[PDB]
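Here the structure comes first, spelled out in structure tokens, and everything after it is commentary.
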Protein chains: 2
Amino acid sequence: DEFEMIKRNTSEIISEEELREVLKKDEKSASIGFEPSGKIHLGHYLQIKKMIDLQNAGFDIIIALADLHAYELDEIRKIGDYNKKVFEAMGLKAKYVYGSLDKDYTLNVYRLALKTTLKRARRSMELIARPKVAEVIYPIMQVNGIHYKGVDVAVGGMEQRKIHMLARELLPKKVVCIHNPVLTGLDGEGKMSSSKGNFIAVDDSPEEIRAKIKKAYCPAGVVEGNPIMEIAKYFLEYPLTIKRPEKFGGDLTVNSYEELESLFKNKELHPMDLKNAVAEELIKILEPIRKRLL
Amino acid sequence: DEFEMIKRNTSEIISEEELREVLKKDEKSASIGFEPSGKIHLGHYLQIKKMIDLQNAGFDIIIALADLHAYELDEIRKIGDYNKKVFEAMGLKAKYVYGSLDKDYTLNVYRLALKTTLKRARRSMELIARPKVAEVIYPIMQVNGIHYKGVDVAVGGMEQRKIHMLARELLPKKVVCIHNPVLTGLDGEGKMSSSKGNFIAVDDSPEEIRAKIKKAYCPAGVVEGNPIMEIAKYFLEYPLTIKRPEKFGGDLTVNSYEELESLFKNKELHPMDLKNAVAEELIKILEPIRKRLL
């Protein structure tokens, strides 16, 4: 089912019913924005896979390259083109836009500012709510950068939701907003970030994938905040066979993450064995993508 | 003396001391911004006269035509060039600049906004300081639109004083600010306004100038908020001969406005005589300008 395919593994969909109605149009666009990253990791990949879900539903995909660090990009500029290679290599075909800031720019920005109120604008800020005028204007500038220029759907992590909630109030365009979960990093602290070695870059070698996974936070029986279980949920295909030592009961067949979840919850699956599986499966899954470097 | 000629009839000079230093420079420029106006009246003329004072001291004069009603392209630009002909007719030859909206534009505002704070921004507002986000951003946008791009001196009315003092806090280069008084309108309420019949337009006919001055607010003995006294101060030459019937004391010669101020304040000069002198002198003064109509 196309709707269910889009919903699978999302945190929320503003206007579910709205999304359905969007699906009926022949021509339909989705955007997502990524701040360019020196490394593309599983966090990025989780999103692209969602864009790919939409692509498969006949969405025209738009990827906005987000430099709002305009406060150099002769340097940022093809970290962008590189990311582009990676998204192409993950099998995503889309049209690219970047920060550019044409003449009509300040006009609509101010028009949005006419509508938002200081109380409203403050609600919209991240948690260093506490003030410079830049901090109050910024979110309206972010709302403007949303590629709503004819898109029916906008996608992003749950961390963007405050802004997304604003954009829905402010835009002449009612846009469906789609949130992906955020991956926990390997060390079990915050979100997967290309810092703390808690990331898996989609281009890591087998040796490295194994190494990083071996060190990762994975408490036995525990599923919340378990990054190895997250990787299992978001990336792997089922049924899945887990190879194991005889002292731990030999090969184990899971037909779904739900079946796997209970098996770990009851400590029928040890972390050592779960990590070993996720490593090998992940390797197989990134390997075709990694191979798109001649 | 160059400094004293500049100071004459100004309400204030930020850094009288700083202005002295500027006068010593070999090359110096000065700007003013005007909202394009259908009618050019004595309020405009008072400023233009002050720019001419600066021009005579070896300043290059720059006039910015200020369209910040961008929230049309066509209507605004030509009302401007008609104004331009009027300033030329007043004997001002200057360099003109118009509202644009650059690539660098929003970048420059935001740097300003970074530095400005909510409380400060509020202080700078008209007193519907009391709120949409546009209200808070507006001041920074005005600041940016002070063409300070390389001027030593900026000029404007006292109504602009809140923003000019903010601009002094915020701009990278300290610009000297010079403020001209606000002319009271003919009916004696607010500033001279091209409406309510309380203006004298630079191209008004003798009969019209006479009519408007005849009905103008001028209580005997009273100097504050007396628009007729103001016109006498800012526009007339002394010694000034006031024509009168012999029955009303005959012709009268006043050597300075101060002498004239005391004459009126002690009711030794009648309003009806004062209006007639201001009207008749004003006509002689404006006639050459009026006639520069192609």
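Going from the start of the chain as shown, residues are counted 1 onward.
Going by what the header records, the deposited coordinates were determined by X-ray crystallography, 3.0 Å.
Heads up, the Cβ atoms here are built off N, Cα and C, so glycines get one too.
Residues or ranges marked as ATP binding site in Swiss-Prot: B:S194. For the mutagenesis of B:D273 to R (Swiss-Prot position 286), Swiss-Prot gives this note: Decreases the rate of aminoacylation with wild-type tRNA and increases aminoacylation with amber suppressor tRNA 8-fold. Decreases affinity for wild-type tRNA and increases affinity for amber suppressor tRNA. The structure shown keeps the original residue. Swiss-Prot lists B:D273 to A (Swiss-Prot position 286) among its mutagenesis entries, and the accompanying note reads: Decreases the rate of aminoacylation more than 10-fold, without effect on tyrosyl adenylate synthesis. While the structure shown retains the original residue, Swiss-Prot records the mutagenesis experiment B:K275 to A (Swiss-Prot position 288) with this note: Decreases the rate of aminoacylation more than 200-fold, without effect on tyrosyl adenylate synthesis.
In sequence order, B:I242, B:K243, B:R244, B:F248, B:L252 constitute the residues six or more apart from B:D273 (mutagenesis position) in its chain with CB-CB distances below 8 Å. Between B:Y71 and B:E72, the deposited structure omits 5 residues, and the straight-line distance between their CA atoms comes to 9 Å. In the deposited model, 3 residues between B:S100 and B:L101 are left unbuilt, and the Cα atoms flanking this gap sit 5 Å apart. Distance across the unmodelled 4-residue segment, from the CA of B:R130 to the CA of B:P131, is 7 Å in the deposited entry. A distance of 20 Å separates the Cα atom of B:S194 (ATP binding site) from that of B:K275 (mutagenesis position).
Sequence-distant neighbours of B:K275 (mutagenesis position) (same chain, 6+ apart, CB under 8 A from its CB) are B:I213, B:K214, B:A216, B:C218, B:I228.
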